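Undergrad: Before I ask anything, let me first share the structure, which is written out below as structure tokens.
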Amino acid sequence: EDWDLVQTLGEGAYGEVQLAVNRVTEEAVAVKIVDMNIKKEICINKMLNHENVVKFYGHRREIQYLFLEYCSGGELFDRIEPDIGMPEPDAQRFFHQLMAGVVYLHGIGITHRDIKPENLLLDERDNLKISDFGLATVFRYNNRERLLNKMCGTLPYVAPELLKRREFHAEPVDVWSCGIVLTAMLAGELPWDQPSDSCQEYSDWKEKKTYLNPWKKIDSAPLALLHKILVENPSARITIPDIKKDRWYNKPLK
Ligand SMILES: O=c1[nH]cnc2sc3c(c12)CCCC3
């Protein structure tokens, strides 16, 4: 082909992700290599078009190769200093972009199911892009909502209902994991291993022990939002349109 695999960008799972550069136009893109879920990832990618979602260029199979937008900014994960987090103004901006990305996905009945800082990429202007749809699934089709039942995700970003219920709504699960992401951004640590009662840290949160880490590192305005997102009852949990009206979310930041 006309593309040279310059270097490995990401690794693990089905295949490593590599940076390809066109030796003619010289445009750079990302190439995901998978050797035989992948069918659904491609299908889903075809539906997506948003400036806060990693662009899908197209695909070819020599082992399937997917051409994705290249984010030179790397992953959000690497903008979080451990135990510190990041300046609140950057966190808010990143959160606003994450919300737009998610509103969009949910708007077309798609749930990501694995929202975490490793999957939130940054472009050259530090714009955030939702990445990897290999675990994404349809939760609304023909205006009909389907509850989920398969357990997906990453334990620290996972919502509690997903551990204790046979079926659950998709949207609040993505909302929960965005809250865990906000926590990571403002405190540089994850609150718990998983959201179960067997887990001391989660039990402490439910009891409102905000004088513990990581909550003590978080200003009271964002923390009030986190109080509304990390609500155990997925029916009580704040929804995105209501997040959009939250005081911290609308607070101008230096
Ligand atoms: O730039 C990308 N574009 C599309 N997918 C991916 S995955 C990955 C990146 C990337 C770059 C940082 C290392 C991890």
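Shown for chain A, in order and in Swiss-Prot numbering: 7-42, 51-76, 79-270.
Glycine too: its Cβ is placed from the backbone N, Cα and C atoms.
Pulled from Swiss-Prot, these are the listed features:
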type: BINDING; residues: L15, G16, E17, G18, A19, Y20, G21, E22, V23, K38; note: ATP binding site
type: MUTAGEN; residues: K38 to R; note: Abolishes kinase activity
type: MUTAGEN; residues: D130 to A; note: Abolishes kinase activity
type: ACT_SITE; residues: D130; note: active site, proton acceptor
type: MUTAGEN; residues: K132 to R; note: Strong reduction of chromatin-associated CHK1 ubiquitination
Undergrad: Cβ distance under 8 Å to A19 (ATP binding site), same chain, sequence separation 6 or more: which residues?
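TA: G150 - these are the non-local Cβ neighbours of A19 (ATP binding site), listed in sequence order.
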Undergrad: Listed recorded positions: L15, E17, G21, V23, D130, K132. Which have a CB under 6 angstroms from an atom of ligand 1?
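TA: Within range of ligand 1: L15, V23.
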Undergrad: Return the residues near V23 (ATP binding site) by Cβ distance under 8 Å, restricted to its own chain and a separation of at least 6 in sequence.
TA: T14, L15, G16, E17, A36, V37, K38, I39, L84
Undergrad: For the C-alpha pair, I'd like the distance in angstrom between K132 (mutagenesis position) and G21 (ATP binding site), rounded off.
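TA: If we compare the Cα positions of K132 (mutagenesis position) and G21 (ATP binding site), the gap is 19 Å.
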Undergrad: Relative to the Cβ position of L15 (ATP binding site), how many further Cβ atoms are located within 10 Å?
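TA: 21, counting other Cβ atoms within 10 Å of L15 (ATP binding site).
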Undergrad: If I take the C-alpha of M42 and the C-alpha of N51, which enclose 8 unmodelled residues, how far apart are they in Å?
TA: 10
Undergrad: Quick check: in three-state DSSP terms, what is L15 (ATP binding site)?
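TA: Its secondary structure by DSSP: strand.
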Undergrad: Could you tell me how far apart, in whole Å, the Cα atoms of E76 and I79 are, given that 2 residues between them are missing from the model?
TA: 6
Undergrad: Quick one, of the recorded positions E17, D130, which Cβ has the fewest other Cβ within 10 Å?
TA: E17
Undergrad: List the Cα distance (Å, whole number) between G21 (ATP binding site) and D130 (mutagenesis position).
TA: 18
Undergrad: What is the total of other Cβ atoms whose distance to the Cβ of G21 (ATP binding site) is within 10 Å?
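TA: Summing over all protein chains shown, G21 (ATP binding site) has 18 other Cβ atoms within 10 Å.
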